[PDB]
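Remarks on the structure that follows.
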Number of protein chains: 4
Amino acid sequence: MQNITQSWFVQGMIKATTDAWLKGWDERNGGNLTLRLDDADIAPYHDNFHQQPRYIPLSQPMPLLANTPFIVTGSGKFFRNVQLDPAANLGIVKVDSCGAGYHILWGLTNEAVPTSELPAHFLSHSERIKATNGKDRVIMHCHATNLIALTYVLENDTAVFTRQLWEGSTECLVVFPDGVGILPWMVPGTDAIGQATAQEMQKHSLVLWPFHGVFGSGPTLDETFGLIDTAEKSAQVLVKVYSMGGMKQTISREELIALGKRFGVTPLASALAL
Amino acid sequence: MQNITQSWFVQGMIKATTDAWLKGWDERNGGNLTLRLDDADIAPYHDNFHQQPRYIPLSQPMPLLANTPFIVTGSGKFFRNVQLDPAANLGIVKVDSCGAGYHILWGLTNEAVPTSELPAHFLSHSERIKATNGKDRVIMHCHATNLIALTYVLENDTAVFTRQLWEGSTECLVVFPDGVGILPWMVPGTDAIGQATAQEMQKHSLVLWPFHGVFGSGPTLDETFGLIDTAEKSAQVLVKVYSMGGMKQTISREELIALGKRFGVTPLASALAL
Amino acid sequence: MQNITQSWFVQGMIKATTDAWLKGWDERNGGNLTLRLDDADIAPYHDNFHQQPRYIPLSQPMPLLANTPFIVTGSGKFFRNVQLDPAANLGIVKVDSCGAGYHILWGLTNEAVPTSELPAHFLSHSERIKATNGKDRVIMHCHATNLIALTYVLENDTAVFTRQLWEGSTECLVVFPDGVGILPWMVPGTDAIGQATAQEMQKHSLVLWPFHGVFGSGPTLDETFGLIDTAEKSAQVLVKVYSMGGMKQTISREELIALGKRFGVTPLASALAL
Amino acid sequence: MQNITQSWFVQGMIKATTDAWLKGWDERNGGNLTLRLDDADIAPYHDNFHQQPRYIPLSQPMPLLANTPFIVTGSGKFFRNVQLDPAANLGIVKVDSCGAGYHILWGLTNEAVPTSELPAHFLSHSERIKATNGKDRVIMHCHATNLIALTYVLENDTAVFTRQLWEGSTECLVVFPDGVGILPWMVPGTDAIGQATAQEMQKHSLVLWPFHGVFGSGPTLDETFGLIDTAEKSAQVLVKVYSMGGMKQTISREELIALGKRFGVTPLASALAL
Ligand SMILES: O=C(O)[C@H]1O[C@@H]2O[C@H]3[C@H](O)[C@@H](O)[C@@H](O[C@H]4[C@H](O)[C@@H](O)[C@@H](O[C@H]5[C@H](O)[C@@H](O)[C@@H](O[C@H]6[C@H](O)[C@@H](O)[C@@H](O[C@H]7[C@H](O)[C@@H](O)[C@@H](O[C@H]8[C@H](O)[C@@H](O)[C@@H](O[C@H]1[C@H](O)[C@H]2O)O[C@@H]8CO)O[C@@H]7CO)O[C@@H]6C(=O)O)O[C@@H]5CO)O[C@@H]4CO)O[C@@H]3CO
Ligand SMILES: *[C@H]1CC(=O)N(c2ccc(NNc3ccccc3)cc2)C1=O
Ligand SMILES: [Zn+2]
Ligand SMILES: [Zn+2]
Ligand SMILES: [Zn+2]
């Protein structure tokens, strides 16, 4: 029998980390990746399961994610090294039936632990199932080069930042009609910043952090990568245009209304009012 | 018998799309490619043709493309994965006797359909055949990065933009003396955008969609790729000098007038006036 | 038996050169890279050892490096060509028990000689041992594109340069809390530059050569790569922000101390108080 | 301000129970009804809300239904009396932010509590959101007079039972292509019967309990009533024909394929096999 590394999800995880390394958003060990699975998916690969599932408690209870398996990226690992050693960089966990801990059933070899952003990754998983009726399954974080440079010149508010991104290209409005949410500056790695991010996940599928990076979610990896990929391309044009002397002509407010009606999308009221 | 995946026109598609994802042009699902073929080309590959060709009516009758087969890229597909699975992403179609629709013969599995810009393809394919006596065989669309940012700062004029594009490099004038078409901003995926795009093809081989991208048309795949990339290089040259404070010396009109007649080429008279 | 070229350190250094090759940092033959080894790491591979080891005396005595084996690159050797020929581009040397000479054991064939900057690498190799108690093992030098351009604009003072890099990315204060030291411009390849470069290595892990390149040290082959990669990305963001027109809001001094307080890193007082 | 008793959802809950009383399926206090609302629906009626919302703990957590309001019928109430005193027979509940209980805001005066079959209603509400993508909102239970008679004489199996009601009338195929579910006889009002009912709701929108009654689901009250109404009328002609001696000519298996293909409806596999 083929080992678990030949499964459909493991091969998918290599594709995401390999291509992000060529894009240039994951210098050193920046970025994380988590995926949601089903109990039927991992059924044939019971042989690979470790004989000692390590148990790690949860920071706070998550009743909604009871008996839910995930495949995550280990902490302190290089995204470029994932394609070379899947066993030592990845792993699978399963949330207990109570919602206060998980068991490491494979991977994370040599006392490796999941990403330190797990409280942010798990809290946003819960708030997106409710807002999508169990469709979104993937959470991704990356330090988009063109998005970080924007937070130093643009006002740090939800309205104007979302409006600016809509004018970067035509397809931007269609992909994320709900806009993006930007927080004030906060120290990473704390639960106080995970709650704020999870609060903004209730209304948007794209989250911005000033001077740090970006957050996104989607149904599958291909659709999740496309959401971030489209967002960064719009930022690339703006930085190039802004250094030329600033914007001169752009899409009018009424023009975006006509675009929204054709594709059956509802633009954000706050942003369109600008 | 050699598989259809190894044919010359299939190997042409895998080369052209992969060379566009590596240039940062086709984020998400942006981009499509239709190439005209002959009945002799598809004759040896009758074994792999589908036994139940689904019939899909065309929006408008196209008598000039009757009995003319085409190869198309699927709608909503990702240019990164075309090399990974050409059959699920590429397809072949054939126009019926009366020019009212088309049949699916191979590819486009799992209820896949040709690209949503198909009406914009056939309206321009028919016109380009008339202008160049059937030499044209490729239609290319992609989201070049530096090209789009030019529309945000320069006047959206056919003559003005072509004039600037000629001064960016010495080879640009010879490659496209006919100039590049420009259109107002409009909603994609409609037959109205198909008419306007095909209408301007009577006098230009390239059309620029503001804030969206570019439209290509040429005799073969190799020249079509280099037809737009020549304008992309002039844009990258233009972008760098613009941020420097402006352009101070360039090719003068008196230098340009003698250049074309060295090669015996007829320049665009409208741009020569400026 | 297995060739020494199939060991861990030979394959490991092949990665480091090729990765930096595509970044655009090491055109022609610029840049250097050495790694410290152990006697046990090379014990079983005496088969590839040269029968007669050539002897070269050191310019100045180095007592701390006595009887220690190293692996280095060759002078006048491009970083691209290494993967095509491991033997003709690398070499392993072992300093004598006195600290005055070394013998070439394997590699460096065809009268190959180590890099001309060997005094600068050996001087910094010894002095980093005192500071890190033998943890650091790699010294790297390469022409980082965006760090070179910064010295033309920013003043060459430790307090100003360190603060700007800390503000271009959140993680910078955690990666190099000691700051970056700046030297005056000197003629390369001499011994005067080697003594000043080592002088700054007592209080910095990143030393900048104006208009020439950067120096950095790391515990392993990958940590030293990320250290330069993290610092390069920070300078890349600062280049666009400064070129876009200016910098308007920033991370305040109160936030900077709070960020370093959480991760247990002491910022440089002189630059922090700015 | 218009009274809450004249709202669009209270006047719609009277109609559903009054109409079933004239059918005869709700003798004494048999049957109950629940409806899902939105927070905007009950916002204007804040004035009439009780100042001391009673808190009732739930048997088991229901995290998916957090912060969701409903309207239900009381326990031990007569369907005939709802039109006489709406405030004593109906009530408004709201699940808390965690999912372990609910409050009572209006109605159910003189210490009245919701129906004893709420866990069955709540568990089916949660499940049908996943299998339908948030469209089904209503759950109804009633004792069909004839459908009980069919159980005493027909084999208690899912396959033949589904196919027989499919032969009653032509519209039966279109309305419920997924058939009906039949459970082994268990004592009503238990948590075991609630879990078993929810499992069958993952496939079909009609559930049969032997000798007791029926369950239904739909987007609105009118659409939910017509599902059971169509099922009952189809079962009416069955016993009428059956009591005359049995069937003599019925619908062939072939005609079920032709009718389903006409309206783009995929029938059940096992039922169509018979
Ligand atoms: O109404 C309910 O929400 C509840 O409200 C009141 O409770 C408040 C507490 O009095 C108050 O101190 C505070 O609680 C904090 C607590 O002090 C902290 O220590 C921490 O709690 C963590 C806990 O220490 C940790 O062990 C774990 O808890 C799990 C628990 O061990 C495990 O057994 C299970 O709990 C189940 C419980 O055993 C069941 O009986 C039942 O619980 C009922 C309970 O019996 C009812 O009385 C009622 O609780 C009231 C409570 O009485 C009020 O005082 O309702 C409960 C739900 O039906 O079900 C439980 C779930 O299965 O799981 C526990 C967990 O879910 O994993 O984790 C704890 C969280 O990290 O934090 C709490 C919260 O800050 O605040 C309470 C809310 O106001
Ligand atoms: C949300 C859902 C839920 O049930 N929660 C919760 C709160 C408190 C709690 N306390 N448990 C406890 C307290 C003291 C001693 C033993 C157990 C358990 C669960 C939420 O927060
Ligand atoms: Zn980050
Ligand atoms: Zn496009
Ligand atoms: Zn140098």
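According to its header, this structure was worked out by electron microscopy, 3.0 Å.
From the backbone N, Cα and C atoms, a Cβ is placed for every residue, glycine too.
Listed features, source Swiss-Prot:
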MUTAGEN   C:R28 to A or S  Severe loss of enzymatic activity
MUTAGEN   C:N29 to A  Severe loss of enzymatic activity
MUTAGEN   C:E117 to Q  Loss of enzymatic activity
ACT_SITE  C:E117  active site
BINDING   C:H141, C:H143, C:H212  Zn(2+) binding site
MUTAGEN   C:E171 to S, A or Q  Loss of enzymatic activity
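Structural mapping of features recorded in Swiss-Prot.
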{"residue": "C:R28", "record": "mutagenesis position", "DSSP (3 states)": "coil"}
{"residue": "C:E117", "record": "mutagenesis position", "DSSP (3 states)": "coil"}
{"residue": "C:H141", "record": "Zn(2+) binding site", "DSSP (3 states)": "strand"}
{"residue": "C:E171", "record": "mutagenesis position", "DSSP (3 states)": "coil"}
{"residue": "C:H212", "record": "Zn(2+) binding site", "DSSP (3 states)": "coil"}
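When the recorded positions C:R28, C:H141, C:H143, C:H212 are compared by the number of other C-beta atoms lying within 10 angstroms of their own C-beta, C:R28 comes out lowest.
Proximity to chain A (Cβ-Cβ under 8 A) holds for none of the recorded positions C:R28, C:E117, C:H143, C:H212. In the vicinity of ligand 5, defined as a Cβ distance under 6 Å, the following of the recorded positions C:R28, C:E171, C:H212 are placed: C:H212.
The Zn(2+) site is defined by C:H141, C:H143, C:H212, and by the 8 Å test on Cβ atoms against their centroid, the other residues of the chain that qualify are C:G30, C:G31, C:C142, C:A144, C:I148, C:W209, C:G213, C:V214, C:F215. Geometry remark: C:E171 (mutagenesis position) versus C:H141 (Zn(2+) binding site), CA distance 22 Å. In sequence order, C:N32, C:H141, C:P188, C:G189 are the residues near C:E117 (mutagenesis position), counting only same-chain partners six or more apart with C-beta under 8 A. Between the C-alpha atoms of C:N29 (mutagenesis position) and C:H143 (Zn(2+) binding site), the distance comes to 11 Å. Counting other Cβ atoms within 10 Å of each Cβ, the lowest count among the mutagenesis positions C:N29, C:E171 belongs to C:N29. A straight line from the CA of C:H143 (Zn(2+) binding site) to the CA of C:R28 (mutagenesis position) spans 11 Å. A straight line from the CA of C:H212 (Zn(2+) binding site) to the CA of C:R28 (mutagenesis position) spans 14 Å.
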